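Written below as structure tokens is the structure these notes are about.
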Amino acid sequence: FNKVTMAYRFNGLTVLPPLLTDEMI
Amino acid sequence: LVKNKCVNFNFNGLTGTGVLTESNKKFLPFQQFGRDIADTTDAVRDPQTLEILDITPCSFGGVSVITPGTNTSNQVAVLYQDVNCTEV
Amino acid sequence: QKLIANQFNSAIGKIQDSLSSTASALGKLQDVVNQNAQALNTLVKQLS
Ligand SMILES: *[C@@H]1O[C@H](CO)[C@@H](O)[C@H](O)[C@H]1NC(C)=O
Ligand SMILES: *[C@@H]1O[C@H](CO)[C@@H](O)[C@H](O)[C@H]1NC(C)=O
Ligand SMILES: *[C@@H]1O[C@H](CO)[C@@H](O)[C@H](O)[C@H]1NC(C)=O
């Protein structure tokens, strides 16, 4: 999780939350 | 000037609609607009008294109607997505 | 068993550094995340 990593939300591109939280995964 | 409340703003000919807040980002003196990776306006400087104001879109998010089958109930629970519960 | 134990454990250890010391192992993931954020940038820049 260290290696991998409203800007687009300003227009309309809304990043929906993945159903399963990482803690569940 | 008003803060933390969605307004439709014009600053020295720059127009935009957002939530103007206080902000800690520090301009260079000659500068005018802060910006972001998208080139979209991000931070501004209040001309009449120099201060660094953020911006922010209104809210948006999609409405979502959570329902049991209309065969069970006619009751629904509305989910406003990706918002804070005030503007409702 | 005892031998296989050590070979296992010492193998697990190097998995840390294999990840710890090189950032390109995760490229597959990293490529997915980038390409998504990529097209979004492109999609945004099309507004201008
Ligand atoms: C605006 O007016 C106030 C006092 O009326 C003054 O202190 C401030 O410097 C003025 N702003 C500019 C940009 O001149
Ligand atoms: C669905 O509603 C119909 C009436 O419109 C009813 O006859 C049926 O039993 C219902 N089925 C379920 C699974 O609720
Ligand atoms: C909602 O606003 C309150 C204060 O107005 C703040 O404490 C909270 O963190 C906010 N939550 C979100 C998700 O913006």
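Since chain A takes its numbers from Swiss-Prot, the residues it shows come out as 823-827, 851-870.
The way this entry was determined, per its header, is electron microscopy, 3.5 Å.
Heads up, the Cβ atoms here are built off N, Cα and C, so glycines get one too.
Under DSSP, A:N856 (variant position) is assigned to coil, being neither helix nor strand in the three-state scheme. Quoted from Swiss-Prot for the published natural variant A:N856 to K: In strain: Omicron/BA.1.
Among the natural variants in Swiss-Prot, A:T859 to N has the note: In strain: Lambda/C.37. The residue drawn here is the original one. A sphere of 10 angstroms centred on the C-beta of A:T859 (variant position) encloses 13 other C-beta atoms.
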